[PDB]
Amino acid sequence: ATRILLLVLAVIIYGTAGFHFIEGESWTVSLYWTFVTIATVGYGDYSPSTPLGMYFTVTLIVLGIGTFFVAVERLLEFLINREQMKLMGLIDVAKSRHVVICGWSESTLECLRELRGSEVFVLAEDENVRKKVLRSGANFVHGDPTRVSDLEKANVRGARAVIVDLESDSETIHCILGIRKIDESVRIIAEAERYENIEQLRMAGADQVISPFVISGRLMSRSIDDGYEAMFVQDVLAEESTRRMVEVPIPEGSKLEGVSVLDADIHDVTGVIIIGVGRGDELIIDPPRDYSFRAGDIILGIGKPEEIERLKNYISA
Amino acid sequence: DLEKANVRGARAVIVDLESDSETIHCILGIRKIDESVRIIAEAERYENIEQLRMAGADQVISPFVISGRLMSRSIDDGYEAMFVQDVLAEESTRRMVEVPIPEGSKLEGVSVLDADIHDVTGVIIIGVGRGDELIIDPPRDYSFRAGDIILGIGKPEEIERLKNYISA
Amino acid sequence: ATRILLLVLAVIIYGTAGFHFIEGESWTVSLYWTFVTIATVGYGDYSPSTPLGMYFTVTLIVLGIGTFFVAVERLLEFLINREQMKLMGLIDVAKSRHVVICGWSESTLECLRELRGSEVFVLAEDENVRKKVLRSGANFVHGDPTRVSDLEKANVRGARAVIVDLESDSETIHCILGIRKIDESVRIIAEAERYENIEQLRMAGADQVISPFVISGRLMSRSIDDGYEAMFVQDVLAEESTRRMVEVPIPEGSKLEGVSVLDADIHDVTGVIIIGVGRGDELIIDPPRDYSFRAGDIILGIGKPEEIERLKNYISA
Amino acid sequence: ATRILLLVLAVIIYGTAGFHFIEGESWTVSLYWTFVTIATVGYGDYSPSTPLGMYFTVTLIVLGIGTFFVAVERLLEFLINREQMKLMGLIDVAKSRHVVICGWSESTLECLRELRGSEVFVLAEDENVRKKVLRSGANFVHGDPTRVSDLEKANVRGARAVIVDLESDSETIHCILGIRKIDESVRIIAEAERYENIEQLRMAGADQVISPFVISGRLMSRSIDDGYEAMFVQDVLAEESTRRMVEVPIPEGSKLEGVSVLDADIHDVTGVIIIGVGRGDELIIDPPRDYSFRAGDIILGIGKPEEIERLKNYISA
Amino acid sequence: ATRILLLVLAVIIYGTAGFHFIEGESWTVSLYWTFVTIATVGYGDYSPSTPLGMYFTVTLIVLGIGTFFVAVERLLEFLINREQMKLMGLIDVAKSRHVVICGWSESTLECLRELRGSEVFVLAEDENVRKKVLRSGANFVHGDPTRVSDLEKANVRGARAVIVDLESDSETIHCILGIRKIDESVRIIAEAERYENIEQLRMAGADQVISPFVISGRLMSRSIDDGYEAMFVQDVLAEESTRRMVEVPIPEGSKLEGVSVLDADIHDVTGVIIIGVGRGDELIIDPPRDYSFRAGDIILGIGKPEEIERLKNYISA
Ligand SMILES: [C][C][C][C][C]N([C][C][C][C][C])([C][C][C][C][C])[C][C][C][C][C]
Ligand SMILES: [K+]
Ligand SMILES: [K+]
C-alpha cells in the first residue's frame, strides 16, 4: 500500500546524507547524485574516488535494487488481484446513465441488438450466463437481483432504465419491490408469464408490463381455422416485412398545432393508418373527430417505410 | 410415437417444445406422416422463423422476438407497448375481430370508399384477407366478395353493429 | 529457491577476479567496478582500454542480463503460484484473536453485520459460498469443518470464539466433538434444528445452544387466535422498534455494591424492568427481595434507549 | 490503448525544450540528450552543471520512471486479459483451410488420429470437452454449434470441411441447416443415429451420411447363428488385419485410358477385387464388361498391402 | 519461440555496422560499443560527436527498447501459460521411482501418511479430488485411469508400484488390464469390493488383492454374541494399541542359518508368536518342526514393540 512510498524516501535520505558528509559535496549535489544513482542513469561526473565512498555506493546500489523489486512485487500483486476479481464480476458500477438488465433470456438478447454494449450491465448469478453476456458485448455484474444489497452494486439509483426478466414471476415481483425501495422514480420494464400476475406487477411498481406467453396462447387457439390476425402480428410486430408501427412526436410549431384530426386528413395525404395519440402518458385509441393536436403529442400509426418519411416531413415545420 | 397420438386426420397440431431443434424435427416428422394437416409452431430465435416455414409449418408465432423489440422501444416513450398489451393480451377495451362476409349481404360489389364502414360502425378496418393472403390497408379500388374476411379493431358494442351491418 | 543467491555470487566472483588480473586494478576497485557494471549504473571512470578486457566485459554483460531474467522468472513464478492458491483458500490462518465460523447461512450473515470483517474467518467447502463470503468482507478458508485436520488450518486452538452452523445436526454434533478434541477451553456457540438434539449439543461441549426452529414453531401455533406474545418477541428481540433487552455489568464501586434489590428500586428510579441477575455463569430470573448486588454482576433488563442511559449512569461511580 | 504513445511524446517535448533553453545546447543535442536520459544510457558527456538544470533532470527522471511503470502496467493488463480469454475459448478462428468439428465423441476422436492437430478446430460448449480436446492436440472454440452466430466464429465460410456429430439427431439436423445458410458449397459430413433420420440429413444438405448404429444393429441380429459377414466387416473396415479397401485415381496417361475392364484384367494381373468405379460423384458397383476407363476415374477395390502397390504402379504411366 | 534470438542478433548487426562506418572505430570497438549501449551500461568513453551518429544512436535506442519489450512479452506468455496448465494437471510425469495411485478414497489417504509426498502421483479426473490431493502433499495428474493413453502420462512403465482403487470393480478390472498391456513386471496392488471379483482381479494380473468389505461383513455377523476375534483384529491390525504384526528378514550369516525352528525356540527366547515363514513369494503358516531357516527368509510374527527389538538383535550377526 503506502509503505512503498516511505521506503523510497528512506533510501533517498540515506544516500544523500552519506554522500554529503563523505565526499564533501553540497546538498544540491548530493540530492542530484542520489537521483542519478538510484535511476541508474550514471552520468559519472561525480564518482566517489574515496574507497570508503565506493563501499557506500555498493550498499546504496543494493538498496536501489531492493526497492525496485518491491515496487514490481507490489505492482504485480495489485494487477493480478484486480484482474481476477474483474473477470468474475465482483465489481461496482460507476456509470450514471447505463441500463441495468436483471436476468438473462432470449428476449433480453433481442433488446441488446438495438442498444449499445458498454452501456448495458447484466446482473445475474449463474456461471454460464457470464460467458453469454461477454460474447454479446455487454458487461456482467455478479449478484442476486432479489437482494437489495446487490441492487445497489449495479447502481440502479442513477440508472436510465431497468429491465426485469427472471426465471419465475415470484422473483420478478420481489425484484421490483426491491427497486422501488431504492429509487422511486426509475423506469422499470418487466415481463410477465402468467395472466394472473399482470396486475401484481403493476401494484409492485412496474411502469410497463409485457406478457408474451398470453399473446402467444391466444393466437394459437384462434389460428386453428383461419388465423388471419396471426399473419398481421407476425408481419408487423415481429418481422416488419412490409409494414411497421411507429410513433413520431409533434415538435414546436409543426405547421399543424391546433388543427383537428379531420382537417389534417393524415391517412389520405400520407398513407399511414392512425391508431391513437399519446397525450401525456395515456393512449386514446381511435381519437374522435373533435380532437385537436398539441405540442409534444405522439401519433401512433402503421405505414410503409417510404410513407413514414412522408409523414415526418409533413409534421416538420 | 407421433402415430400413437393420431396426428393423421386431425384439425391441427400445435408444436411448442423446449428448443427450436426439437420443433423442427417434430415438424419434419409430422410432414412425413401427414402432408395436408395444419401445423402451428412457436419460434424462439428470430433466425429460425424461415427454418420453421421451410420445414412445413403453416403458421409461425415468435413471442420472444416481439417481447424483445417492445422492451427496447419502451425505454423512452412506450406507447406501442400500451396498445399491444391492451388489444392483444388483456383486451380491456378493444380487441381485434375477424368477421367473415356471408353470401349476398349488403356488400357484394361495393367498393371500400363508398362502404364507409368506419363512419357507420366505428371499427377501424386494418385489412381484408382472401385466399390465405392478407391485404393490409386495402386501396379504394377494391371490391368485397362473398367469403372475404375483414380484420378490424373495435369495442364489443361496435363489433355487433358491424356484424349486423354485414348481414343480409 | 536458494539457487538464485548462489548464481548471483557466482557471477560476482567471475567479474571481480577477471577485472583484477587483467586491468591491474586493486581488489577494492574490482569489487566496486563489478557492482557498477551488473547494476548498469555505468560511471565509466574505470573503462577497460585493453581489447581483451572489452571481450571480458561482453561476457560479463551477458551473464548480468541472464541473472536478471532468472530473478524475474523466479519472482513471477512465486507470485502467480501464491495468488492462485490464496484465491481458492488453501491457506493457513496466522491470527490469534479471530472468530471462526463453520458453515454459512442467513443467520451467520446476520452476525457479520455486528462484527469486523478481517477478524472473521469462514471455514466451508462449497464453491458458491466463497463468493458470498468475499462480498461480505470476511475471509474464506477451504476445508471440511468435520475434519480435525482442517479444523487446525483455521487455527481454532487460539481462536476468540467458534460459531457452528452446518447443514444437518449430525454435522453440527460431529464438528463440536472435533473442536473439543483440539482445545478444551474455547467458547463454542452452536445452532440446533430439532428439539431432540438440544441436549446432544450440550453433551458434545457446546457452551451456548440456540434453537430458532423450535421458537418459531411454538409462536406459529399460539398466534392463530391472538398472538400477543409474538408481537413482543418480534418488536423486542428481532426489530427493536421501541424496546431493547440489554445487560450492563456492575463496575468496581458503582455506588450500590451491597444494597438490596428492594432498596435500589431500579424500576421506579430508572424505568427498566429487571428480568434477572447474571451471578457467575448462571441466571436468576426474578431475584428475591433479599438479593444483594456484588461487583461484576450483570443485570438483564428491558427498556427504551433513553432509559438504558439513565441506568448506566445510575450504576456508574 | 493509444494514450501511452501520447504520454511518451509529452515527456519528450518537456525534456528537450527545458534542456535547450537552460543549458544553451542545440536542438539536435537536446533531442539526443533526452533520448539518452529516458533510456538511462547515460553517456555523461553533456551533464548539466547549472544547479537549476540539475533540478530539471530530477523532475525529468521522475517522469521517465513514471512512463516506464505505465508501459509495464498496460503491457501486463493486455497479456493477462488475452491469456484468460484464450484459455476458455472466446476467440475467432483466422485460418482459411482448417477442418471444423461440431460436437465431441469417440468417433470424432478416431478421425483426429489421421489428421493434423493445429488444423482442426472443435466447436463445443461443455467444460469437460475442452480438456479432452487439448490433450488430443486440437484447438477448442467455445460456442453453440446450432447458433448461426457461433458458426461464424469458427469461420465455416472458408473451411476445408465440416464434420457434424452432436448428442441428438435434432441438433444434427439443426446444425446442418445453419451451415447451409452461411456457405452453400462447403462439404458437410454428418453422423446419423436413427434409421428414419438418414433421409432428413440429406434433405438438410449433408454431402455424406454415416449411420454406425444401423450397421451395428443389423450385424448383431445376423451373427447369432454363423456371423461370417461380421468377420469380413471387422477384419477389413475396422482392424485391417490382412485386407484393406482402397481407392486409387487414374492419372493422365496411365497407359490404360480407353481400354475396357475385360481387357485390363485387373484381378488376375494384380490380385485386387474390383468393387466399383467412381465416375463423377457416383458409384457403379460391379461395372459391366463394356465399361471403358477414363482420366480421373477412381477404382474401389480390396487387396493386401503388397498387392495395392502392384496396382498403383500398374496404373502409373 | 526462436524468433527472439534472430531479432536480438539483427539489431546487433545494425548497431555494429553503423557505428563502424560512421565514427571510424574498429570492429572490436563497434562490437564493444553496441553491447554497452543495448544493455544501457553507458560508459560514455566512445560517445558519437557527429550529429549523424547521434541520430544513429536514437534509432538504435528505439530498437533496444523494442527488443526488451518483446523479450518480456514472450517470457510473460510462457510463464502464464505454463502455470495455468500445471495448475489443472495436464502434465507428464518425468520421475522414474515414483508411486502411482489410481483413484482417491479414504484408504488411499491412509497409505499416504506412511509414504513421501513428492514421490506419489495421483491419477484422477474429478475436480474436487485435485484439492484433496494438494492438501495431502501429493501430486495430481489429470487423466482417465482406464485409458491406456492416460496411463502412459503418469509413466507407469518406470513406476516403483501402482495402487488401484476406483469407484467400481468394473473400472478396477479394466485399469489392471491396461497396466499389464504397458508393463508386464510392475507391481500392482488392488482393492476389491465384492467377494465374487476377488478371482477376477488375480486373473487380470493383480499381485496383491485386498478386500476390506468382505472382512468387515464377516466380523459383523460373528460379533453379535461374543465378538472376541473382532477385538483381536481391531487392536492388532488397525490400532496397534499393544501388539503389532511384523515381518523381519534373515540377513547373511544371522547366527542361525541352518538351524531348525524347534532348535531356535523363538517364542520362549524372545516372546513373539511365530505365524509363518516367507520362503520365496509364498507363506507357510505354522511351519513344521523340520523346517530349517535359510538366507533371505522372512518371519511373520506378533509381539510387543519391546519384544520385536529382542528378536531383531537375536537374528542379527
Ligand atoms: C537490457 C537491460 C537494461 C535494464 C535497465 N533497467 C533500468 C531501469 C532502472 C529504473 C529504476 C533495469 C535495471 C534494473 C537493475 C539491473 C531497465 C531499463 C529499460 C529501459 C528504460
Ligand atoms: K540502466
Ligand atoms: K546507465
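Shown for chain B, in order and in Swiss-Prot numbering: 169-336.
Going by what the header records, the deposited coordinates were determined by electron microscopy, 2.9 Å.
Just so you know, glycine gets a Cβ as well, placed from its N, Cα and C.
For B:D184, B:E210, B:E212, the entry in Swiss-Prot reads Ca(2+) binding site. Packing around B:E212 (Ca(2+) binding site) is summarised by its Cβ count: 20 other Cβ atoms lie within 10 angstroms of its Cβ, all protein chains included. B:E212 (Ca(2+) binding site) falls within neither a helix nor a strand when secondary structure is assigned with DSSP, and so counts as coil.
Per Swiss-Prot, the feature domain 'RCK C-terminal' maps to B:252-336; the stated evidence is sequence analysis.
One mutagenesis experiment catalogued in Swiss-Prot, B:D184 to N, is accompanied by this note: At high calcium concentration, mean open time is short and mean closed time is long compared with wild-type. Around the Cβ of B:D184 (mutagenesis position), a 10 Å sphere holds 16 further Cβ atoms from the protein chains shown.
The CA atom of B:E212 (Ca(2+) binding site) is located 10 Å away from the CA atom of B:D184 (mutagenesis position). A coil conformation is recorded for B:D184 (mutagenesis position) in the three-state DSSP classification, outside any helix or strand. Taking the Cα atom of each, B:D184 (mutagenesis position) and B:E210 (Ca(2+) binding site) are about 6 angstrom apart. Neighbours of B:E210 (Ca(2+) binding site), defined as other CB atoms within 10 A of its CB across all chains, total 22. Broken down by DSSP into helix, strand and coil, the domain 'RCK C-terminal' (B:252-336) contains 25 helix, 23 strand, 37 coil.
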